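Let me begin by presenting the structure, written as structure tokens, before commenting on it.
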Amino acid sequence: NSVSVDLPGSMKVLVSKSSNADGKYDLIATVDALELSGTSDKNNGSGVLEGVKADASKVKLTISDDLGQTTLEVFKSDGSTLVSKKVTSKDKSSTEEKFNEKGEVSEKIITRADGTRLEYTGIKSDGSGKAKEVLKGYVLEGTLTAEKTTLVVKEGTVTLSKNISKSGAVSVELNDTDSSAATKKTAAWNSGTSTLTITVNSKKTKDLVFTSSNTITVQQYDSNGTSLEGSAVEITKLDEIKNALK
């Protein structure tokens, strides 16, 4: 009689076809090998299910009213302290958190809808930690603070820094310790187009575009330093970012 309902996060819940004397619906789900069960006052598969792991950890699956979001939580055996939390949001991005013995977040993995990831590890009580962005073809490494994520690529005397602010806004900067005006790279960030323009000797050399698709493209300027030439090329590997900083 039960109705199978498809959930975000590659899960399924079975909901009773009819409500009980309280007006409520029974919910059953199998997550990995774990059986979870619950009761809901909605008929569509939303609500709360609970179970226990073989090691007595408590498990809770919460499904939002519109089935847009799921939260899968694991707790200590008394149910008081979080051990892990995975939220799949309505855009199908996910956040996976682990918690120290006190239940403070110690690790957070964000998986975007396109599969690229922000990996935050060794998170401390001030929200600082290590950071890695996992892109298609390459990874960017850096640090996390409560103000921003800073991912760094070095090439020669040039340091490229991609910042992701606490609000999610991106800015990019370039620093070059080359003190010679003939060769030193400088760069300007255009927040409107998410483009870093690199200049050498008062002429633009290339545009690095940080796309909404979580890719980077590079396009050269003509020797005149004012017009772009050719067409932008998508970076596929870390060596190509380094080449763009030469």
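For chain A, we keep the numbers from Swiss-Prot: what you see runs 28-273, in order.
Structure method, as recorded: X-ray crystallography, 1.6 Å.
Even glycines carry a Cβ here, placed using N, Cα and C.
For the natural variant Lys39 to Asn, the note given by Swiss-Prot reads: In strain: PBre and 21343WI. Remark: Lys39 (variant position) has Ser31, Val32, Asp33, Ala56, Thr57 as non-local neighbours, by Cβ distance under 8 Å and separation of at least 6 in sequence.
Under its natural variant annotations, Swiss-Prot gives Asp59 to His the following note: In strain: 42373NY3. According to its DSSP assignment, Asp59 (variant position) is coil.
Using a 10 Å Cβ-Cβ cutoff, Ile90 (variant position) registers 29 neighbours. In the three-state DSSP reading, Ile90 (variant position) counts as strand. Quoting Swiss-Prot on the natural variant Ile90 to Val: In strain: CA8.
Taking Cβ-Cβ distances under 8 Å and a sequence gap of 6 or more within the same chain, the neighbours of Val114 (variant position) are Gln96, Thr97, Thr98, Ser121, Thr122. One entry in Swiss-Prot concerns the natural variant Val114 to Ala. Its note says: In strain: PBre.
Every protein chain considered, the tally of other Cβ atoms within 10 Å of the Cβ of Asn127 (variant position) stands at 15. In the three-state DSSP classification, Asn127 (variant position) falls within coil. Under the heading of natural variants, Swiss-Prot lists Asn127 to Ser and annotates it as follows: In strain: CA8.
According to Swiss-Prot, the naturally occurring change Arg144 to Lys is described as follows: In strain: 21343WI. Listed in sequence order, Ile136, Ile137, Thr138, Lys159, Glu160, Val161 are the same-chain residues at least 6 apart in sequence whose CB falls under 8 Å from the CB of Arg144 (variant position).
What Swiss-Prot says about the natural variant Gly149 to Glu is this: In strain: PBre and 42373NY3. Reduced to three states, the DSSP call for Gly149 (variant position) is coil. Over all protein chains present, the Cβ of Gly149 (variant position) has 12 other Cβ atoms lying within 10 Å.
Here Swiss-Prot notes a natural variant, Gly164 to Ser, with the remark: In strain: PBre. In the three-state DSSP classification, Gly164 (variant position) falls within coil.
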When you measure from the Cβ of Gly164 (variant position), how many other Cβ atoms are you left with inside 10 Å?
13
Integer Å value for the Cα distance linking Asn127 (variant position) with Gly149 (variant position) is 10
Do me a favour and check the Cα-Cα span between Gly149 (variant position) and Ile90 (variant position); whole Å is fine.
29
